[PDB]
Each structure stands twice: as C-alpha cells, then as structure tokens.
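Trainee: Sharing a structure here in structure tokens format.
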Protein chains: 4
Amino acid sequence: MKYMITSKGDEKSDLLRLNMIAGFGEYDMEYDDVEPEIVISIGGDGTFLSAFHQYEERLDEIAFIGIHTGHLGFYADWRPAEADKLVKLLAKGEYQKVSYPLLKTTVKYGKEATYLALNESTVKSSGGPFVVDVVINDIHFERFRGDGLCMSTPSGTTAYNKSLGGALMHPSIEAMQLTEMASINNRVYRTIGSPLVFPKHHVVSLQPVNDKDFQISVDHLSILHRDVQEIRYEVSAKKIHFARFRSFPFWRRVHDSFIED
Amino acid sequence: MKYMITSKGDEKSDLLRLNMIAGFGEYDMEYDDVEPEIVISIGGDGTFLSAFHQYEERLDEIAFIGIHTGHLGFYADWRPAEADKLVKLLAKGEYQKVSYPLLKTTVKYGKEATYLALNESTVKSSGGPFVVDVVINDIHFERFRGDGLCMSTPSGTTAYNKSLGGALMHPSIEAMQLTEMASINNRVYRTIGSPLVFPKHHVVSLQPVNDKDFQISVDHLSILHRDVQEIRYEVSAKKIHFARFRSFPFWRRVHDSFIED
Amino acid sequence: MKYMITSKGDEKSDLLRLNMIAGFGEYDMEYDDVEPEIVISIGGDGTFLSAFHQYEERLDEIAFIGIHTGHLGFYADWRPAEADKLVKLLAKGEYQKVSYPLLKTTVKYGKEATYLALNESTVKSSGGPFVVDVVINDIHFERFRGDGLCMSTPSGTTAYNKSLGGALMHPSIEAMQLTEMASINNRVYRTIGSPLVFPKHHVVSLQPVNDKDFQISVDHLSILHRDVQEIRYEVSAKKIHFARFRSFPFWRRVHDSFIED
Amino acid sequence: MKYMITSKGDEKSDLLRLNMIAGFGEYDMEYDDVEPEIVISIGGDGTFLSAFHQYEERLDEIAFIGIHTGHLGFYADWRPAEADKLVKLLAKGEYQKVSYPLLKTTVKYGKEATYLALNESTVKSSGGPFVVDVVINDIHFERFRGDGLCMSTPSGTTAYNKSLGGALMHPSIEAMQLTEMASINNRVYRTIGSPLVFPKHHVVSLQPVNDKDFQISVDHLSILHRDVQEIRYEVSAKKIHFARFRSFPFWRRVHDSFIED
Ligand SMILES: [N-]=[N+]=NCCn1c(Br)nc2c(N)ncnc21
Ligand SMILES: [N-]=[N+]=NCCn1c(Br)nc2c(N)ncnc21
Ligand SMILES: [N-]=[N+]=NCCn1c(Br)nc2c(N)ncnc21
Ligand SMILES: [N-]=[N+]=NCCn1c(Br)nc2c(N)ncnc21
C-alpha cells in the first residue's frame, strides 16, 4: 500500500532509507508521505517521535515501525540488518498490529489546546517558583511546590519518568503515571512523594496558585504557555499502532536497554 | 443474611462489636462465623487483613467491610460513628460491591504451596546474602543482589511498597508491582532499580543461585521456607469484594492518610 | 557599633525594623548600611540570603543575625518576640560568634568570574540537553547526562540539596555536596547516582561536551552564561559569621523545621 | 619488621600468600601473627574486614594493606601483579601511612559492650516491628518506624550506605552517616528521610519504645542483642592505618568500581 520513510539525516540512515525504497519498488507499494498507511522511522527513538507527531492526525490508519541505526531503541527496536526482511514482510501485508496507550494534555486559557504525547508531558515554571494545586477527579489532592511534574504513558515510563523515580509499566496497561521533580517537603508543605498511576477516565488537573505562566513539554516539544488556567491530563482514547513482525517482548527490551545487550 | 464481626480486642473495638451485634438482632440477620456472607472488621487494617485471611477460601461469597477505631485505614475506612448507619444499610442488603485484585504466590520445593496476598509478598534471605535470578515470562531479566524484593497488589501499594519507592496504583488496575530492597549496583552487578508494574497473566519467577532457604512473607505472615526451587508471582484470578455504602474514593483515601485529615 | 537592618518589606517586618532601630537608639549604636559590623535580617531565609549577598565583600567584618517574621528559618532562626532581648545583647557586644563554610564557584570563558554561595550553586542547560564531563581533582569522574547538577554548602544541604536526595550535613563540617537532577542511566550512559561529599581543597570541575551555554544559579540568582569553558567548585576560604546569643542546635533546627514545632 | 598475611582461602589467594612469604624471606622480615606491624590481606574487602577485626586491639601499631585477587576492592585495592613490588617496598619500610575514621558502637543493657566498625553498624528488629526513638546529643530528634537504620563510616559509605541512598564521603572527613531502611511516613508517623552526616563528638542514641530486642550488625558480624536499653553511635577516637606505596585516589577508586574499569 502507501508508505513513507523518515530518516535521522546522517549518511547511515539516509542510505538505509534509499535502499528500502529501492527494495519496496519490487512490490505493489507506493511512496506517499501525505496519506501513508505505513510509517518507517530510521534512526533513534527521537526520529520515531517526530514521525509519530508528523502524522498524529491519522493514527488510526497507520502502522508504525522503527529501525535503530544507533543503539537499541524502545520504539526503534529493529536492526538495519533486518531491513530487507522488513521490506518483504511489510509488502506482503497481513502482519499483526499492537497498540500502545497515549496521553492527552489539555491546556486552558482565559481558548484551549489539546496535545497527544507518546512519551510524556511535563510542566515547569516560566522562571520563578513552581506551585500548582493538583486535582484528581475534581478533588483537591495536594499543593505541589518543586521543580515541576511529569505525566508519562506506559511506553514513556522508560524515558524521563524513569529518571524521576517512576515505575516501569508494561504498555498493555491503559494508564498514566505522575512523577515529581524535586518537591519541597517540610512541616508546612506536603506532597505525596510517590509516583501515582492513574487508570483510564481519571482526570488529573493542574491549577495555578500565583504565576499563570508555565513551560509545558509534550515529548520533544517545549513551549512557554501564558495565562494558563488549567492543565488537564487523561489517558487518550487514541492509540499508536505498530506493525508486528516477530516477538520482541517489552521486558526483554527493558533488559537489553538497561541490564546488558 | 449470615454475618460475623471480628475485633482488634481492645475495649473500644470489643464494645463496638457487641453494639453492632445488638443492632443486627433487630433484623433478619444471623451471626455465623463459619459461612458468613458479610465480614465486618473492627480495628485497623491489620485487623482487616486477619479477617481476609481467616476467610480467604470463601472470597467469592463474602463482602468485606472495615471500621477503624483508631486512625483511618485503607481497608478499615469507616468511622465508629457510622456503625448504626452501617447496620441498617447492610441489613436491608441491596448494596453495591467493589472488587480489588489479589496477588498469588507459588512456592515450589524439591511439593508446592500457594498463597493469596491482599497487600504484598516479600522474599528475603534466611541469614546470609540474598541473590536470586529474576525471570519474567520465562525470560531471564536480572540477577538481583540486595536485601530482598517485594511484590505488591494495587491496594497494597500504599503499604510496604510505598516505603520502598514504589508507585501508588489505583486498585481498579489489575496488576502487580515489584520493588527492590537495598540493591547493590556496581560495574559487575546490575539491577533495574525502578519499580516494575506487571499486568494480568505475566508470571514473575524468583530462582535461587546459591542458598535455597528464604524468609517469605505474605501480608502479616512470615515463614522461613527451606529448599526452595522457585517463587512465582502473578495477579490472582480471585478478587476481594467490599460492601460499598457511599463514595470514598481511593485518591481521597490516599490524601486523608498521607497529606492531611 | 555600626549596624544595619534589612526587611522583607511587608508591614510586619518593616514595623519590627523600626522598633529595633528605636531600641538601638538607647545605646552606643550607629546605623550604617555602608560599613556595618552587624547585619540584622528581618523576614525569612530569602531575606537573609539577600543580606548576605549585599555584603559578601565584608564577610570577615560582619556578624549576621536573622529574625523570622513568618515560619522558622535555618538562618532566620529567632522569633520577633525576642527582638527586644536581641537589641540589648547585641548592643552590649561581647557575644560569641559561629562560622559556616561557603561554596566558591568559578566560571571560565574564552575572562572568568567567581561567586560565593551560602546555600548552593546549580548548573543546567540553556534549553537543549545537559551533558557535562565531571572532573574531580583533574581526574575524569563521569559524563553526566540529565537535568543538571547542584553543589551545596553544609547549611545549604537543608534547601535544594534535600529535595534532590542529598544528605543533611552539620555545618561544622567543611565540605561541599554534589547532587544529581534526573540523571539518565542505561547500558551506554552511567552516572554515580549517589550524592558526593567533598572536603576542603578538592576541586570539582564541570566541562562542556557540546553546548557551551549554561543556566547557572548561585543561591537566589540565576543567569544564562554563554561560551562557558569550565565551572569549578570548591569550599571557599571565606566563612559567614553569625552572632550567637543562645543555644539553638542545628539538629534541633532540622527537627523543628521538618518533624514538628 | 613483624608481619602476617591472611588469605581468602582459595587456590589463587593461598598461592599468592606463600609467594609473598617466600619473597619476604629475602629481607629482615619476621612472620608473626600475634604482634605484627604489617597486616596483608589477600582476597577481597571481606577478607580485609576480617583482618581488621582480627587485630582491632592493636590498630595503632599496624599498617594494613589489601590485595584483590578478584575484582577491585575499596580496601583491597592492589593487583596480584604488584605483589613482588609490594614486598620490596614494605620490606625497606619508610613508607607513608594514611588513616581512615572508624565508628564506635556502644550497646547498653539492664552491662554494656563496645564495637569498632570499619564499614557500618546496622540495627533492625528481632522479628516484629522496628520502632526506636532517635536522640542526637541528648535531644529527641524523631521516632523511627521502618526496617532499620544504618550508621556508616566515610570509607563505609560505598557499601551498605550506598544501597540505602546515602552520600559517598571522602574518607578524610571525620564523620558518620545515618541512613534509613524503608521508613514509614504518613500523617501520624514522621521521619527525616534524608541521610544525616554527623561530625566528631556528636552522639546518636537509639532508644527502644516497645520491644527491647534488636538484631545489631557491625561490618560482617550480626548478633541478636536482648534487653537493650540504648545503642550509641559516635566517630571513634581510633583510626585504621594503611601503608601507602603509590597514589590511588578515593574518587578514582569510586570511578573504577562504579563507572568503568
Ligand atoms: N532517556 N533516554 N533515552 C532517549 C530515548 N528515548 C526516547 Br526519545 N523515548 C524513549 C522511551 N519511550 N523509552 C526510553 N528511552 C527513550
Ligand atoms: N504501613 N503502614 N501502615 C499500616 C496499615 N497498613 C496495612 Br496493615 N495495610 C495497608 C495498606 N494496604 N495501605 C496502607 N497502609 C496499610
Ligand atoms: N526549600 N525551602 N525553603 C526555603 C527556605 N530556605 C532558604 Br531561602 N535557604 C534554606 C536553607 N539553607 N535550608 C532550608 N531552607 C532554606
Ligand atoms: N556492597 N558491596 N560490595 C562488597 C565489598 N565491600 C565491602 Br565488604 N566493604 C566495602 C566498602 N567499604 N565499600 C564498597 N564495597 C565494599
């Protein structure tokens, strides 16, 4: 069917892309980067994230596949030496697909904006102190003072969330995980400390107390938002779909990446 | 129907128990501690855990309810001042029920034994060093050296798991969470560090490397097991059922217990 | 002798300042904010930090004293109700003095700039990823990737350093403590993880790998430094001197602030 | 002078010991394991700890030296290939010496017993819950509930203390560091959380609240003490002395052990 290939841009990735395209030309496959049904990322997980966000409006019509030309990735989890075998099995079609949960972020002002994150969304202050009221399902949970907060997807738990002390969650669990950055705790200020794992349909709301300006990140992209009234997090109804061509279990991927490979 | 009441044993709890029994005698309610359909715990979460384990073979025929005569509990989450209202609404019946996941622990020797945990199960060494191989779905994940390991239920995440750095998980998520106790990490020994959240049907196996003797705990109970060949953890197919008589959200319960009340 | 009083600027602090000045006028005491020998801070620890930095060039000729008009401070550790007793004992003189270590920060470019910190100095990236080589006494220790790093004084260990997992150090120990902010660790990237306590004369150097632009903080002040070649940390040869008028042990101050008061 | 060599007991260590003894016989050196002035440990840091404790009553008359026949140690920090060079330079004498602080532990009953630790001393409960009152310089600091506590020397900070989140301290700092094991913290129970670094002459006292029986460890040795009234920790007045024959900086030793070698 229709497909496209994105590259990290170095010689290795660019030349691997041209060789899969050449390989694909031996099949009933059309290169189309406007309405593809297969998106191949060649590079690292950062290349994959840009591919995901490039096409985040046609997520239900696309199966993603990532090839790592550097170290192993959690999304770019196939080796360049399998490019030829990848071309053949993608061309034949009839491959199985796997879906990962996504994180929806809503930002409201005094209109509103929504974003999809594949890894995580983080909130920090614009320059001064960071204080927000944390509201879970319309109930006030805590007044957070610290460097910021991070809301992770399950597949995102191995990224920023891991550096902040969060748990690693198998991505078949539809959930989101909130971690703290450098919270201050004393006799007058109190945060939960522990990461928090929220299921589908639970809404976590961040509401300002003094400053209304926040640096908000979604995956790689970070933008200063001004006059913010609320930041809402919930597990998205949308999912990212991967082409599955063999078994590479999440826990094995965790092992290869953090234990030894 | 049939019901029983367990007490922590101090004057407060014993006298509250006699007064609910007296209140129950004004209804079509029979005291039966052999085959009850309602189990009322009066005391703390430790009293509730003993009630759960006293009847863990009739879990599907029992709705549990806990009253805290001391500080607020995560299972004993109703006040003594609501005992009278509790008697009336339990007697009428037609109350809603909520179910929490449980943790199954299997211990194999050279027969085997299974246990249900409501909070967590922990493994430590019998006296010397603790080293186990950690196997996830038959794939070797890591060689753990440290003080021990802990596998938590979702409702258990607010107990030992929280003291070890684990995440707090809403109990509607069918999962288990593995946390490390004082792992040694250097250039030659390597553990993941992060807590690990596993879904239903994932099997986590602990296999000895040298010493085969382990101190294994399940909730309050801890026993030295000898000549152990394997410890297997998985989310149980069984659930604990609570009588629900009003709204007391898990996150509110977390807030009241760790933030302020 | 000569003295000055700085205020946080709210009614409480401003009126307490005017009343100590009035009290001081009953003694051989001259108000001089150019060359004082006593600096009184009225407000919180943030007011005290500004006082310290206002006079950081005459540190050896000044004894500092802090009054907290809000919650208890680690530097502003005396109550407004003791202002009258403070005036009398400072005026008589012949009080004992206590000295706390300070942190020297050197920033080199392609000239150089030095700073004194009473609490801590932190380094973070200007916008992109933060990577520095960490060099201890001219030996390469690690390549740090993460959000940033923080170097604390002993009295500073109860501030940002505490939020990052560092140890609390009694301020009679001449040392500095380096803590990590959200380090990434995997099979290819490796940091020590643990806080690091360095003695006098040990030099810790931060050297850039790619980006040469850093956001560098010293206590309350944070400035983007451009074309940085090196950041050097060492325990300063200078100390901050406090007027001591009764016993308020550091550990008691830690207890009152974080346990209960 | 007089000297002795202890071995881990495997072929490698036993044969290296016999070859240094043979090498020493070419000099004015006498083997004496009763009153040696040089103690050579061949094996790992565990072999070194047993050597230290074997002679802990003649610490001021002994210079220790450790050889690692396995991986690098923090005390056994010389390679077997340097045994021949070690024999020659020890025999000539006139080597420099370095001293590390030690931890004194006092246990009082209803007599009393004192111990020296080179790494750390830990207190845990005998079987039930662990609760102690923590007293610093006769002032009540906190009521600790958890798995236990650990008091580390500076050179010990790279051992158990590191696994518990403590800081790594250069051993030229005369201090001790208290870390928590799995403390419970809620709205009713409160610990400091952070590691605590204490200077010389500060006394940290552990006093029981309910159970008076404790499992107390000092380095490798762990003994159940019964009817304990107090456990006192302070930096010892005694030090361990090493023979120094070249430069192997502590931070380099930390790097080789935890970063790469
Ligand atoms: N941190 N780090 N390494 C960068 C690669 N990285 C990205 Br980009 N996304 C992920 C992810 N989901 N899990 C683990 N590493 C990831
Ligand atoms: N730790 N502590 N406090 C004892 C009470 N405790 C018990 Br017993 N079970 C739980 C639970 N599931 N969550 C939170 N606290 C609990
Ligand atoms: N974080 N917080 N609270 C602000 C007050 N704060 C300041 Br400003 N300096 C210190 C210090 N040295 N120790 C503890 N708190 C401090
Ligand atoms: N943990 N671990 N590894 C055992 C070796 N070990 C001993 Br025994 N003593 C020390 C020490 N002082 N520092 C670092 N490792 C040490």
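The residues of chain D that appear here are 1-110, 114-264 by Swiss-Prot count, in order.
Header says: X-ray crystallography, 2.0 Å.
Here the Cβ of each residue, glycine as well, is placed from N, Cα and C on the backbone.
Annotation comment: Swiss-Prot describes D:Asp45 as active site, proton acceptor. Taken from Swiss-Prot, the feature NAD(+) binding site covers D:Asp45, D:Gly46, D:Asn122, D:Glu123, D:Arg148, D:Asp150, D:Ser158, D:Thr161, D:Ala162, D:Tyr163, D:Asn164, D:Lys165, D:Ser166, D:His223. D:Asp45 to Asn appears in Swiss-Prot as a published mutagenesis result, with the remark: Only minor changes in the structure and a 10-fold decrease in the kinase activity. Quoting Swiss-Prot on the mutagenesis of D:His223 to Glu: Twice less active than the wild-type. Its activity toward DTA is increased 2-fold.
I'm curious about the neighbourhood of these features; can you describe it?
Mentor: The Cβ of D:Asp45 (mutagenesis position) lies under 8 Å from the Cβ of D:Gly66, D:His68, D:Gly73, D:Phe74, D:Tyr75, D:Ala76, each of which sits 6+ residues away along the same chain. In three-state terms derived from DSSP, D:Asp45 (mutagenesis position) belongs to a helical segment.
The C-beta environment of D:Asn122 (NAD(+) binding site), restricted to residues of the same chain at least 6 apart in sequence and closer than 8 Å, consists of D:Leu49, D:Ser155, D:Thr156, D:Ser158, D:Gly159, D:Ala162, D:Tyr163, D:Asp222.
In three-state terms derived from DSSP, D:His223 (mutagenesis position) belongs to neither a helical nor a strand segment and is classed as coil. Its own atom aside, the Cβ of D:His223 (mutagenesis position) has 12 Cβ atoms within 10 angstroms in the protein chains shown.
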Trainee: State the three-class DSSP label for D:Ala162 (NAD(+) binding site), counting H, G and I as helix, E and B as strand, and everything else as coil.
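Mentor: Assignment for D:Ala162 (NAD(+) binding site) reads coil.
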Trainee: What is the Cβ neighbour count of D:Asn164 (NAD(+) binding site) at a 10 Å cut-off, with all protein chains included?
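Mentor: I get 28 for this one.
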Trainee: If H, G and I count as helix, E and B as strand, and all else as coil, what does DSSP give for D:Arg148 (NAD(+) binding site)?
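Mentor: Reduced to three states, the DSSP call for D:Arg148 (NAD(+) binding site) is strand.
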Trainee: Let me know the largest Cα to Cα distance in Å among the NAD(+)-binding residues D:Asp45, D:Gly46, D:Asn122, D:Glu123, D:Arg148, D:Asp150, D:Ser158, D:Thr161, D:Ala162, D:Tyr163, D:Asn164, D:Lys165, D:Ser166, D:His223, as an integer.
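Mentor: The widest Cα-Cα gap among those binding residues is 32 Å.
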Trainee: Which recorded positions from the set D:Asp45, D:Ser158, D:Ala162, D:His223 have a C-beta atom lying less than 6 Å away from ligand 4?
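Mentor: Listed by sequence, the hits are D:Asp45, D:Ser158, D:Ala162.
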Trainee: For the deposited coordinates, which leave 3 residues unmodelled after D:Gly110 and before D:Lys114, what is the C-alpha to C-alpha distance in angstrom?
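Mentor: Spelled out: 3 residues absent, and the flanking Cα atoms 6 Å apart.
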Trainee: Rounded to a whole number, how many Å is the Cα of D:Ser166 (NAD(+) binding site) away from the Cα of D:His223 (mutagenesis position)?
Mentor: 16
Trainee: Can you give me the Cα-Cα distance between D:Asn164 (NAD(+) binding site) and D:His223 (mutagenesis position) in Å, rounded to a whole number?
Mentor: 14
